[PDB]
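Asker: If you scroll down you'll find the structure; I have some questions about it.
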Amino acid sequence: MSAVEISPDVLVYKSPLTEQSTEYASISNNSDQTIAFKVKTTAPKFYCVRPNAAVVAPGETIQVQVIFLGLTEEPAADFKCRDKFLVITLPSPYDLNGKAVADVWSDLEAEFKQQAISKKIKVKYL
Ligand SMILES: O=C(O)CN(CCN(CC(=O)O)CC(=O)O)CC(=O)O
């Protein structure tokens, strides 16, 4: 029932792929209740995600930097990147009491995993 929007479907990193480059995702909370999101990276050695977990207020949009750290050599044109990012969103109706989102995410997940809104963002090279 949560009106949460996660975008985009595919993050596109352009050549040269031996150079650092930042793409951006977005999580928009169009519901009337604050949510919390976490981003899991399938290839953490090559990407840095900021923020990896945070709260989104009603009507707020959080842009997430996905920083590709580059590769040692340019890859083949036919090569198909298999890296993915799982964005998971949950209700966050309890005050964090100063703790971070990651610190509470285990309990929040154990409570609301059935109501989680998830999106798998793919990665392609260009
Ligand atoms: O996502 C956007 O709207 C902004 N994009 C649009 C332009 N993109 C296309 C893409 O994301 O595949 C790069 C480009 O084609 O120059 C810029 C970016 O990638 O940082």
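The deposited model was determined using X-ray crystallography, 2.0 Å.
Even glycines carry a Cβ here, placed using N, Cα and C.
Swiss-Prot feature annotations, pasted as is:
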DOMAIN    3-126  domain 'MSP'
MUTAGEN   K40 to N  Disrupts binding to FFAT motif and causes OPI1 mislocalization
MUTAGEN   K84 to D  Disrupts binding to FFAT motif; when associated with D-86
MUTAGEN   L86 to D  Disrupts binding to FFAT motif; when associated with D-84
MUTAGEN   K120 to N  Reduces binding to FFAT motif and impairs OPI1 function
Asker: I'm trying to understand the geometry here, so how far is the Cα atom of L86 (mutagenesis position) from the Cα atom of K120 (mutagenesis position), in Å to the nearest whole number?
Answerer: 5
Asker: Using all protein chains in view, find how many other C-beta atoms are within 10 Å of the C-beta of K120 (mutagenesis position).
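Answerer: Around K120 (mutagenesis position), other Cβ atoms within 10 Å: 12.
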Asker: Provide the number of Cβ atoms within 10 Å of the Cβ of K40 (mutagenesis position), excluding the reference atom itself.
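Answerer: That number is 14.
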Asker: Of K40, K84, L86, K120, listed as mutagenesis positions, which ones have a Cβ less than 6 Å away from ligand 1?
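Answerer: Among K40, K84, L86, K120, near ligand 1: none.
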Asker: Work out how many Å separate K40 (mutagenesis position) and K84 (mutagenesis position) at their Cα atoms, rounded off.
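Answerer: Given the Cα positions, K40 (mutagenesis position) is 8 Å from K84 (mutagenesis position).
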